[PDB]
Every structure is written in C-alpha cells, then in structure tokens.
Amino acid sequence: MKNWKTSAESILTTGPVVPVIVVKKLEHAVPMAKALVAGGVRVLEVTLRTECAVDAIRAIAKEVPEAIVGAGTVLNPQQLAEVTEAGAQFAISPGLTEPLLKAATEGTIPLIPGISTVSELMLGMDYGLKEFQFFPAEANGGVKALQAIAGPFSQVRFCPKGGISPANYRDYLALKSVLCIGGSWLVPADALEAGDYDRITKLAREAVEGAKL
Amino acid sequence: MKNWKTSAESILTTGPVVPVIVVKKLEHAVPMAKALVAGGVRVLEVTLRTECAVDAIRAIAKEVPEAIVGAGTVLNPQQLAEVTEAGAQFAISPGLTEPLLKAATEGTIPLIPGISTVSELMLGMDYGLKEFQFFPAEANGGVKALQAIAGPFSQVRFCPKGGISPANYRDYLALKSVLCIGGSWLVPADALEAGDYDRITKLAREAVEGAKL
Amino acid sequence: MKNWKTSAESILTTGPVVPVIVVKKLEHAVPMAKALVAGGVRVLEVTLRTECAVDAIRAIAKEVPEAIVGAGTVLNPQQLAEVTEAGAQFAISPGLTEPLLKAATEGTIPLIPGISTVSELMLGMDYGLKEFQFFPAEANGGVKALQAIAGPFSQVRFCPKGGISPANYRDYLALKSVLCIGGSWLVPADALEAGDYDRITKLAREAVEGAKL
C-alpha cells in the first residue's frame, strides 16, 4: 500500500511464529514482551480481548522498541484507529469487511485480515492485499483446505491460526504459501499471571527451534 | 434494534429447540402448531419452501396465538416484507446479505441470519446483530468449528442448524455461545401425512426433555 | 441477464464435463481443443494461469467453431473485459465479489462464479445469478456439504470443481442441483508435450461415457 511504511510481508517474514497474546494485568505486558524477545520472537500480536489491551500495546511500543508490537482482534475502523494511535505497528483481524479494508488501506499500518473462503480472499485482493491470515485454520479444514484455497493464487501468502500447536505447526510452515503461523502457546495465561518469564522465554526458543525444517 | 418490538434473543431463549417446519398442505398448519405447543415447543419456523408457507404462517398466527410463529428461508427484502405482513414474529435466513440486513434492521421483526465464517459474522455485527444461526452447522465443521468462530465474540449467540439430530444436539446446546438449535425431526413428513399429531407432540416433549443438561 | 446472449445454463447443460485446461505452449491450444471436440467435449475452460492463456482463447475461439471456449480463473473486471475481448463465450471464477458480479452482469457473457457458503450464494443471487460453481468442491465438504447448501434453493444449479475425479464425479452428477462438473484430468500436462492428442480424445470419450447414470 502506498500508505504503509512497513509492508505486511515484512511483518510475517520476521519469524516463523507470531504469538497471539492475551494480557490480563498490564503490569505484565513489558516483562512479557522482553521474555519473548529474549527467546527470539519479536513480532507480538496483542489481542483486543482485555480492557488493558490497548495500554499494553502502548507500553510495549515504548519500553521495548526492539519488539514489533501489533494489535489482534481488530473488528472495525474504530479499533483500527485506536490501536494505530496507541503505537501498534500492524493489525490482525479474524476476518475482513469492506469498511475495515477501506480504513486499513487508507491508514498507515498494515492489516493482515483472516479469510476462510476464496471469495473473502478475492475481496481482500480487490483492495491490493497479498498477505492474509487463514482463520480458523483447523476448523476451516487445516492444511488440505488451505492448499485448495491457496492453489489459484501464487502471489498470496498466509499466516494460519486456529487450533495450531507444536504438534502440527511444521505442517503449515512446510507450505509454500505460508510465511508463519499464529501460536498462542508461547505465553500460558498461568505463567503470565505468575510472573514466570523464564517459562515464556523457553517456549519461544523452542518454538523458533522447532520451526527449522 | 430500535425498531424491533421483540428481541432476537427472546426468540432463541424461549426454548432449546426450534422446529424447522415444511408444510405442503395448508390444512395441517394449525393442527400441527397445536401439537407442538402441547409438547412444550412454542417457537415455530415455517420455511418458505412450499406454496402455502406464507398462508400457513398467517393461519397459525391467528389460530394459535400461544405460538411464536416465524418464517424460515427468507432470502431477500421482498420475502421479508411478505412474511412480515402475514404475521411472522421473526425471520430466519440460511445466510446474510447487506440488502437483507439493512431491510431487516429497518423492519419491525427480528432477523436471525445464518453465517459460516467470521467475516459474515462481522458483517452481521456491523448492523448491530448479536444473534445468528450457524448454518449448515455440520457441513461447516460442527461444534469444533463453531467454537473457533465464536471464540473472539463473547456477546454473540448462535442457533446451530444443519445435520443436527437427537444424537448430537446436546453437544451444541452444551456450548456457552449456543442458545438453542434448529431441529427438523419434530415433524416427520409422514406423521403429518398420516395426521399423527400425537407423534409430533411426543417428539416435541422428548426433544425438550432430552435437552436438559 | 438482459445482457447475455447465451445463458449460463446452456453453458452447463451442454455436457456433463467441463475440462479445466492449463495451456503452457500456445501452439497446442487448437490441436487440443479439436481433440476434445472429437471426444465429445465442446465446452472448454481455459484458465488464466499461463502467459498465453488469453491468446489460446482467441486462437481456439476462431479456429474451433464446434467448441464453446471460455475463460477460467477470472478474478476481476479487468480480466473479465480482457477475455471478453479475446472471444471467450463465458467466464468462470473460483469465487465471487460485487465488483465482478456487477461488471459481469453489465457485460455480454455469462459468468459462472464459485461459492462455498450460503451467504456467497445469496450475494450471487442478489445479482440474479442461478448457476454457480461449487469450489473447492471436496475441501468444502463434497457432496454432503453441497446438498446442505443447495437444499434451500430449488432454482439454483451448480458445477462442482475441486478434487473431483473419475472415481467420484458420478456422485456429484447424481445430484439434482448439479448440471455438470469441472474435470482437469481430460488433458494431461504430458499428453500435450509428446503431442499425444489421441490420449486426450480417449479421455474425453471415456469421461462422457462414464457420466451416463
């Protein structure tokens, strides 16, 4: 997009795993982001599912500048403008809509919207997008489904998310159309609340390592 | 909606089961609605799949005022206006479209549209809807798929329909996002053909009973 | 459509099988189209997946009067206008979008767009379409899924495509809503190189024959 400083592609090629974080206790946002970076993971998706989500993005955005923090669960222009003002570097949505796609493309940060069908993908392509999230990965039919959908579009790249785990993520990563995946196991809600940051750094390290081949 | 007397939520919380009725002979509409009410089921979805569907709705509307009669298979604004004039108290559609979503929200009765993807759900939410039908439930990937889709939306409630039976409906009912399900087995075409209204009342009773827990 | 000379229905009732052709070398377009016609197959879908796809359509369109050549993989109005100018008699898309449906319906050739959900089908019906492609057939849940989706729409007809083979195509053809299927096995990428057009004609013959009942 003529309006995006950083491309959606760069966001997804930074690493094989994008942690989908849920922050309960704002106080744990920064130490958490640092634990992940120490583990090799710098692209963080902070989902708008808690009251402090936006503040978490703003905090991380300024105290851990080495991290590329973004917003998750962006459902409409209002939230897009909100996380953009808070310092998010990218936004991810479980699905797409014209209003959201129109705000995104006129906005200043890349949006990587999720799709389940070829039509939704084509709608997204109508606005010039090439990077999408495949959601809910598993529910949509996993790897075989994605291969069927991706088939006709060589230039399109995806970030599968939904029911993906250490047990299956290499299966998605092995696809040509897949740049990375969305994993929510790098930050257990328990370890977060418990301030157990070493657990988090270990998970990230292993995630990254287990991605090779 | 500022234009809806009764909410879509009330329609779905009335009972765990919503029978999806197909009427081929107008003469059986009233005696059928009464059989279901006698069995504990008062929310009836009369699908626009037969020539007498609308007349069936109008008849039930006055012959059985204890029943909340609605229309099913509403595909466009024309049919919405039609069943609304005939006395339908609610409308259900296998899918959604902006023309239909706009029409419904300006209209006077609640529309509970079906969705299969997050994008379709988000389009529906753009018009303020919170109650949707999950169709075709099974074909879309059943309970696991619905859980994936529902996940990001705590305030949204569904009414799964499509391939649901006595054998699996408690699985859907057990979900927090599910208020009720669409069942088409309460009115066996035959039973009706053989005017076994007692068969119908028995099925309804059992359906309701088998829903507890 | 008031603007379409030939209907989308005629395109699909011409034969039980519509070959989805991939042409890499323009020199094989005409001899190939003739091989298929000799085998009984006259409706050809030349997919826009190679540089010479459009030239192949133009060549066949003028060289082989006994066939009905169309374009496949049409993703937007630009390509629709392009294949229309090249002589395509119909266009097929893996999905649908309002820009494409609007351009198509204002255009002069029938578009048979693919769908996976009821909503996408309803969007297509909003523009007056009745013939659709079911894609990706298998990935969407095959015959059971299609039956679920087709159910509420008696007037709608489909052309399943995606994972369909000589092993399952009669299963789809057996459905009342199905007029024909998209098969990509009538033209082996190999048969083209060695220039074994007889192999192609044999496959077409067998395809047609194996469709009876």
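The chain as shown is numbered from 1 upward.
Each Cβ is built from the backbone N, Cα and C atoms, and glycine gets one as well.
Here is what Swiss-Prot records for this protein:
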type     : residues        : note
MUTAGEN  : B:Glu45 to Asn  : Aldolase activity is significantly impaired
ACT_SITE : B:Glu45         : active site, proton acceptor
MUTAGEN  : B:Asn168 to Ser : Shows activity significantly greater than wild-type
MUTAGEN  : B:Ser184 to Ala : 1.35-fold decrease in catalytic efficiency with KDPG as substrate. Has only a modest effect on the catalytic efficiency with KDG or KHO as substrate
Fewest other C-beta atoms within 10 angstroms, as judged across B:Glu45, B:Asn168, B:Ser184, which are the mutagenesis positions: B:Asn168
Residue pair B:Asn168 (mutagenesis position), B:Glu45 (mutagenesis position) - Cα distance, angstrom, rounded: 20
B:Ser184 (mutagenesis position) - helix vs strand vs coil (DSSP): coil
Between B:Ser184 (mutagenesis position) and B:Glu45 (mutagenesis position): CA-CA distance (Å): 10
